Structure formats: structure tokens, C-alpha cells
Amino acid sequence: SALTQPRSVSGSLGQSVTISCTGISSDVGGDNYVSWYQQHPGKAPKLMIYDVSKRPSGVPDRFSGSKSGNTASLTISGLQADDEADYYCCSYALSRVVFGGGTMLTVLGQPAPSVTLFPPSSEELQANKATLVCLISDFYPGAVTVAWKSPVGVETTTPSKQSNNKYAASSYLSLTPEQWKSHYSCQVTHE
Amino acid sequence: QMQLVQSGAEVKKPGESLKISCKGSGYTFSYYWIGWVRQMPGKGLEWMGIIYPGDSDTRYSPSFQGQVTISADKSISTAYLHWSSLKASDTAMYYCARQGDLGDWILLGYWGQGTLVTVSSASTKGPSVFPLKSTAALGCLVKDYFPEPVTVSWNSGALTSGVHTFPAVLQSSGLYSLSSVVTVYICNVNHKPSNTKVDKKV
Amino acid sequence: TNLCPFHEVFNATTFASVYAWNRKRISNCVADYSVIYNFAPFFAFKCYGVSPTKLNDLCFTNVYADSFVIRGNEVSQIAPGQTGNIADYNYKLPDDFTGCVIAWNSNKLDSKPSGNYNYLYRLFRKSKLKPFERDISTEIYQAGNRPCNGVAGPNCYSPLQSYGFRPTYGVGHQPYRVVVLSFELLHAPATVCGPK
């Protein structure tokens with residue numbers, strides 16, 4: 001069998017959330033072969049629930065679970081910013097472990113973006129290049145819009161490492177030195 | 001203490017047949033199962049197999065019955081992944097796991113750091129560094145590098161406060177680009193996939 | 001027809017305690033026992049009334065797979081006419097048993113280096129179990145004449161003990177899984193057969 005997991009889920013701080021895991025198997029010897037794993041961006045999985053009627057050591061007591069037929073559930077009694085990570089359920093009843101598709105929990109909490117423009121250096125000009133780097137950080141929402149100033153080779157990434165629960169982004173305007181010296185204002189819009 | 005470290009990043013081309021390793025310590029590497037888990041970019045985890053270091057009893061998943069073989073050297077407490085005729089689809093962060101004293105023999109209790117395996121042919125190019133009313137924040141601009149596992153530091157690690165390394169940007173040219181700013185200095189770039197280490201000051 | 005659920009009984013992750021041996025109703029299938037021969041080097045495959053080789057060329061009315069993990073020094077007790085703690089108080093097969101006993105080592109699966117206490121065995125009971133009987137109770141056994149209650153005492157002890165299987169223990173003390181396939185072949189209708 002294969003486990004299905006709602007790709008995305010949401011919640012609010014202080015409240016609770018539930019995750020569904022359908023496709024649990026069963027064997028002669030037990031039917032509670034369900035476990036849940038947490039994985040932050042850029043880190044390894046961390047077991048949080050095994051033997052759903054039990055919890056590991058060191059895991060907060062707010063991570064409790066319930067079973068309901070071929071489906072299991074995970075309840076986070078109190079959402080916090082440190083819970084914004086993917087959750088994968090596992091079924092290891094038939095000596096073969098099967099993982100789900102993951103559930104990205106996006107907790108809603110306190111929300112402005114800080115922009116800093118860095119002009120190209122002299123080494124870039126000597127190398128026959130000109131790159132204008134535009135930085136964005138200090139914004140909580142996972143969405144930000146960027147523009148360039150006439151209305152404008154530039155790329156940018158929306159997501160970023162949430163070290164202090166604050167998103168970030170950076171843009172790199174790639175242009176030739178002649179086009180850069182012939183003439184800028186990194187325009188950034190946010191909710 | 002119980003530790004489980006994996007080999008470093010391995011940038012390889014199709015058909016080089018590399019091998020990843022996992023060095024275990026802090027426990028008896030003879031009675032606890034040891035396996036590997038695959039996680040492709042953006043997708044979820046995938047189980048490959050487990051091995052009992054005591055006897056050569058390997059249990060593989062139906063999807064990895066012959067694509068890769070798991071081995072363990074009980075004399076040095078290490079497990080290995082042996083790839084033969086790698087493919088571009090093998091690009092993924094492979095995580096090692098072990099039994100644990102909590103649950104059943106198959107339950108993965110403790111996990112490792114994970115080794116990044118990149119099967120590509122983008123010339124394995126090295127990065128180029130350029131030192132960047134503001135007075136402020138200083139930084140160093142890095143560009144022209146396909147391998148993602150790049151690290152940037154300042155003063156060999158002496159400056160950490162105010163330092164923030166932001167994600168990279170994979171331009172249409174197939175090369176990444178990132179930046180690092182320090183709130184207020186020599187910036188150190190270490191491109192391990194190419195052994196290209198460079199030091200620059202703003 | 002549909003294949004037989006020989007999986008979930010052999011390829012299962014954990015089996016059950018001896019005092020809670022599970023039975024899986026196997027009916028309306030094509031029993032291909034060839035998948036068991038190449039499963040593992042079993043320590044015992046004693047079939048009573050039938051030969052292991054000449055087993056895929058017959059039919060059975062209703063076969064029941066009894067799964068339970070026992071200790072090595074007491075695998076000789078899972079057989080007809082045997083006596084002992086597990087034979088008399090946990091799991092007793094009849095003298096007229098017609099089936100196969102499949103036992104193999106499980107130290108690599110059912111034995112942690114800190115003690116697998118999830119496997120329990122009934123040590124004390126006021127009467128011996130009859131063939132194909134189960135006692136999941138957990139009432140304190142009164143050995144003496146003094147009354148007892150829901151709490152242990154000097155003369156009334158707990159009925160279930162734990163086999164602390166560890167990988168360091170020698171043969172005999174290691175865990176050994178058991179699958180007792182009970183056959184019943186007669187003029188009755190056939191629900192499970194072999195691959196023709």
C-alpha cells in the first residue's frame with residue numbers, strides 16, 4: 001500500500017491542528033505500526049510519534065496521536081513557530097516502511113521587508129561584468145514582489161531560510177558593464 | 001555519546017560508481033539495524049534498505065532490489081551505499097538511520113546528517129568572488145557555481161554576529177549565485193565540490 | 001483465484017505474545033507454499049500427517065495460521081503431546097494435530113540490546129489450557145490460601161512474565177518465531193487449494 005498525506009495544512013498560534021494519513025497496513029501481531037517524522041528545512045528527520053499510543057523521550061507532550069481505522073492522526077496541542085516543518089507518516093507493519101508525501105504546516109502569526117542595495121564593485125567592471133545585488137529580509141509572510149527601475153536579466157527566489165521565523169529573498173540583476181554605465185532603484189512591493 | 005556521521009558531499013558524473021559511507025559510534029555496531037533513506041529535491045522520503053552488521057542479512061525495498069546494494073563492515077562500524085552506473089535521477093540527499101532502543105526492529109529512531117549526491121555533467125565549475133550613504137553592511141558576491149553545497153564565512157569563523165548567508169539563485173545559465181552580509185573583514189569561500197577555497201576582503 | 005495471504009504472517013514486523021497467539025482465517029485462496037521454502041533456513045518444519053514437499057498438490061477445508069514468538073529452550077514444547085510452561089498454560093496442540101510447525105530464529109528482529117519486554121509468557125495458572133485455547137486474562141494467581149486483590153503480594157504473584165530477549169544470550173535463550181499452520185483435510189468442502 002501507499003500512504004497519502006495532505007500536501008499542505010494551516011493553523012494559528014495557540015490552537016491545534018490535525019494531519020491525516022490514509023493507507024495504513026496491518027499484520028498478524030499488531031495494527032499500530034504508525035509513526036510520524038518531523039523535518040525542518042535543511043535538516044534530518046526527527047521521530048516524534050511511535051506506537052501511536054506512546055511518545056518518544058524528549059518530545060513535547062503536546063504531540064499526541066490517535067488512530068481511526070486505516071487512518072491515523074497527529075495533534076499538536078499548541079502551535080508554535082518551531083512547528084513550521086514537514087511531517088511524514090510511516091507504516092512499518094509488513095516489514096517494509098512506506099513514507100507519505102509530507103505536510104507543510106504554515107503557522108500564522110506576527111508579520112516589514114528590509115531592502116539593501118549593493119552596487120557592483122570595480123573587480124566586476126574589470127572582469128567585463130556588472131551585477132547589481134538587491135537583498136530582501138525581515139518579512140514574515142512567505143510572499144514578496146520585486147521590480148526594477150524604464151520598467152525592466154534578473155532572477156529572485158521567494159522562499160528563504162527561516163532562522164528567526166523571518167523570511168528573506170535576494171535578486172541579482174545580471175547586465176553588461178556598458179549597459180550598466182550607460183544609465184537604478186530596486187523596487188520591492190509587499191502587502 | 002551516540003553519533004552517526006556520514007561521508008561528505010559527492011559530486012559525480014554518470015557511470016563513475018561512487019560509494020557513500022556512514023560511520024557509527026557510541027553503540028555496538030553489531031546488534032542494531034542500519035539503513036538508508038532517499039529524499040529527492042522537493043519530494044518526500046524513500047526507504048532503500050537495512051542491514052544487520054552482525055550477519056550479511058540485507059532487506060531491500062522492492063524499488064531498490066538491484067539498483068543499489070547496502071554493506072556493513074563490522075570491524076570498523078561503517079555502512080556503505082554502492083552505486084553502479086549512476087543515473088541523473090539518483091540526485092538526492094541520502095539519510096542514514098538506525099534501529100533505536102525504543103521500538104520495533106524496523107523503526108528508525110536515530111538519524112544522520114545526510115550526504116548530498118549530485119549526478120550532473122555541468123562541468124563542475126568553481127565560483128568567482130567579488131568584494132562588494134550606506135554608512136552599514138558589507139558582503140562578498142559569489143557567482144558561477146553549479147554545485148549547491150557552498151559555504152561562506154568571515155575571518156575563518158571569528159565573525160558570526162550580524163552575518164547572514166541568504167539562499168542562492170539558479171539563473172537560466174545553470175549556475176547558482178548567493179551573497180552574505182555582515183552587520184557592523186575577510187570573507188572566506190569554500191567550494192568543497194571543487195576544492196576551490198578563496199579568501200577576499202571588502 | 002486470489003493468492004493466499006502468506007504475507008502478514010511471515011513478513012510481519014512483530015508477532016504476538018505466546019499468551020495472545022493470533023489466528024488468521026485463510027479461505028478462498030490458492031495456497032502456494034513454495035514462497036516459504038525460500039523464506040529463511042527454518043530450524044524446524046515438522047509437518048504432522050502431511051509431507052512438506054507434497055503440500056502444494058492438495059486442498060484444505062480451512063487453514064489457520066497461529067503466530068507467536070517463543071524461547072529457544074522451549075521450542076520442543078510446541079508439538080503434540082508435549083508438556084511444559086508454554087505447552088500446558090499458554091499454547092497446547094492436540095495429540096491428533098494435522099499441520100506444520102515452522103520455527104526459525106528471530107534474534108535479529110525480536111531482541112533488543114536493552115531487553116525486549118514486549119513479549120510475555122504465562123507462568124502460573126490454576127488449570128492447564130485445552131487444545132486451541134487462549135487465556136488473555138491478567139488476574140493475579142493465588143498460590144496460597146490467603147485472599148488476594150488487584151495488588152501483588154507475598155503469596156499471590158502476577159500471571160504473566162517477560163522474556164528479556166537480548167542479542168548477547170546464547171542459543172536456547174534467543175527468540176524463535178513459530179507459525180503453526182493447522183490443516184483439516186477430509187470430505188468437507190475445500191476453500192483453499194494449491195496451484196493446481
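Heads up, residue numbers simply count up from 1 along the chain you see.
Header entry for method reads electron microscopy, 2.9 Å.
Keep in mind that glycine also has a Cβ here, set from the backbone N, Cα and C atoms.
Some features that Swiss-Prot has for this protein:
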| type | residues | note |
| --- | --- | --- |
| MUTAGEN | C:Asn11 to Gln (Swiss-Prot position 343) | Reduced viral infectivity |
| VARIANT | C:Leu120 to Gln (Swiss-Prot position 452) | In strain: Omicron/BA.2.12.1 |
| VARIANT | C:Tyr121 to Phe (Swiss-Prot position 453) | In strain: B.1.1.298 |
| MUTAGEN | C:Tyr121 to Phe (Swiss-Prot position 453) | Decreased HLA binding to NF9 epitope. Increased binding affinity to human ACE2 |
| MUTAGEN | C:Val151 to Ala (Swiss-Prot position 483) | Increased resistance to neutralizing antibodies |
| VARIANT | C:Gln161 to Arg (Swiss-Prot position 493) | In strain: Omicron/BA.1, Omicron/BA.2, Omicron/BA.2.12.1 |
| VARIANT | C:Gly164 to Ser (Swiss-Prot position 496) | In strain: Omicron/BA.1 |
| MUTAGEN | C:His187 to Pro (Swiss-Prot position 519) | Increased resistance to human covalescent sera neutralization |
So, in DSSP terms, is C:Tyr121 (variant position) helix, strand, or coil?
strand
Euclidean distance between Cα atoms of C:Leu120 (variant position) and C:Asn11 (mutagenesis position), Å:
21
Return the single residue from the recorded positions list (C:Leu120, C:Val151) that has the minimum number of other CB atoms within 10 Å.
C:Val151
So which of these variant positions, C:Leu120, C:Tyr121, C:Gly164, get their C-beta under 8 angstroms from chain A?
none
If we count other C-beta atoms within 10 Å, could you say which of the recorded positions C:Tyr121, C:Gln161, C:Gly164, C:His187 has the fewest?
C:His187
Out of C:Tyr121, C:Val151, C:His187, point to the one nearest C:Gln161 (variant position) in space (Cα versus Cα); all of them are recorded positions in the record.
C:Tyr121
Could you tally the C-beta atoms, other than its own, that fall within 10 angstroms of the C-beta of C:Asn11 (mutagenesis position)?
16
I'm trying to understand the geometry here, so how far is the Cα atom of C:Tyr121 (variant position) from the Cα atom of C:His187 (mutagenesis position), in Å to the nearest whole number?
38
Measuring C-alpha to C-alpha, could you say which of the recorded positions C:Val151, C:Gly164, C:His187 are within 10 Å of C:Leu120 (variant position)?
C:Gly164
